[PDB]
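What follows is a set of notes on a single structure, which appears directly below.
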Amino acid sequence: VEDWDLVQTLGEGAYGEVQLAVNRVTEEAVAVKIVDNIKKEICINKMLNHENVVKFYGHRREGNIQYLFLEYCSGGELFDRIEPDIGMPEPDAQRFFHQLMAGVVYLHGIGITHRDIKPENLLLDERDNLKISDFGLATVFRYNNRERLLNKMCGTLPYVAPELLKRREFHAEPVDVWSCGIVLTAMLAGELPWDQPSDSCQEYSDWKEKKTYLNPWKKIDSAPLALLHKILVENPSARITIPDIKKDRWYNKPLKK
Ligand SMILES: O=C(O)CNc1ncnc2oc(-c3ccccc3)c(-c3ccccc3)c12
């Protein structure tokens, strides 16, 4: 019941590799994440339990090495379901977005922000269920019911919210909302809107000026685009929140059997 074969390397991570491990008796599969910040990742993982969040099973100290034992997601990355310049069918996009909201609602409800939401970190199981992955940059933004503001910049530039480049301190939750928006834009367009949301960025100025007759917006369609108008608001205090994304017309539009 103990004893696991490493059966292939799933990918190269930035830190180690990730290995598929199968159980010699039960044939159960797990991903094994090898690290030669990591203590906090393990600590946060122990906190987490939800259907659209990669399951943490355990961890091995083994000398110097840290072995992380996580849900195997045989669907790979949502990134690989996005066709360059096309995106994916809108009903597929909408389902993925529902599940991503479920995962993000769950984290925010336990005071956790992930801070690096992007399709490379949205993994898919055998049934195309979406699992949020890699708490490597995640942190606690609410504890004993009291919010702490963030002031450390991290994430990935094309998905980062504007306030994170402009302000010394900023709320955690609107940043994760913004990045879900870029993830939506991608799924529906096959294309990232800007390299960063800086006023030194023409594509960002064009969006603030409302020129939706350009790409990527023009590929999109007025119901999902209207929702994107409420997510990608420069002022995070004015940005739509999750409870209200849930009231959105497109979000609630029937599309998929
Ligand atoms: O990369 C992470 O940090 C965790 N990675 C994973 N965790 C849990 N299950 C997984 O299934 C994969 C995977 C699945 C099918 C094909 C290829 C890879 C991957 C995968 C993906 C890219 C890089 C590294 C691994 C994966």
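We number chain A the way Swiss-Prot does; in order, the residues shown are 6-41, 51-271.
According to its header, this structure was worked out by X-ray crystallography, 2.1 Å.
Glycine is treated like the rest: Cβ placed from N, Cα and C.
Lifted from Swiss-Prot, the feature list:
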type: BINDING; residues: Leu15, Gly16, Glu17, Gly18, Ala19, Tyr20, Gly21, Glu22, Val23, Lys38; note: ATP binding site
type: MUTAGEN; residues: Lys38 to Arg; note: Abolishes kinase activity
type: MUTAGEN; residues: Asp130 to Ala; note: Abolishes kinase activity
type: ACT_SITE; residues: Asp130; note: active site, proton acceptor
type: MUTAGEN; residues: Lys132 to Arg; note: Strong reduction of chromatin-associated CHK1 ubiquitination
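Annotated features taken from Swiss-Prot, shown on the structure.
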residue: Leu15; record: ATP binding site; DSSP (3 states): strand
residue: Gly21; record: ATP binding site; DSSP (3 states): coil
residue: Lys38; record: mutagenesis position; DSSP (3 states): strand
residue: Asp130; record: mutagenesis position; DSSP (3 states): coil
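Comment: ATP site residues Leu15, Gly16, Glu17, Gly18, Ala19, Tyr20, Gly21, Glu22, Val23, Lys38; largest CA to CA distance 14 Å, whole number. For ligand 1, the recorded positions lying close by, meaning a CB under 6 A from one of its atoms, are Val23; the full candidate list was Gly21, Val23, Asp130.
In the deposited model, 9 residues between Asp41 and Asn51 are missing, and the Cα-Cα distance across the gap is 12 Å. Each residue contributes its Cα atom, and for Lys38 (mutagenesis position) and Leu15 (ATP binding site) these two points are 10 Å apart. For the recorded ATP site, residues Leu15, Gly16, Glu17, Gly18, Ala19, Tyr20, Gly21, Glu22, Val23, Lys38 set the reference point as the centre of their Cβ atoms, and the other residues of that chain within 8 Å of it by Cβ are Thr14, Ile39. In this structure, of the recorded positions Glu17, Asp130, the smallest number of CB atoms within 10 A of the CB marks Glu17. For the pair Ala19 (ATP binding site) and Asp130 (mutagenesis position), the C-alpha distance works out to 15 angstrom. Once Cβ contacts within 10 Å are tallied over all protein chains shown, the recorded positions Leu15, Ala19, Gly21, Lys132 are led by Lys132.
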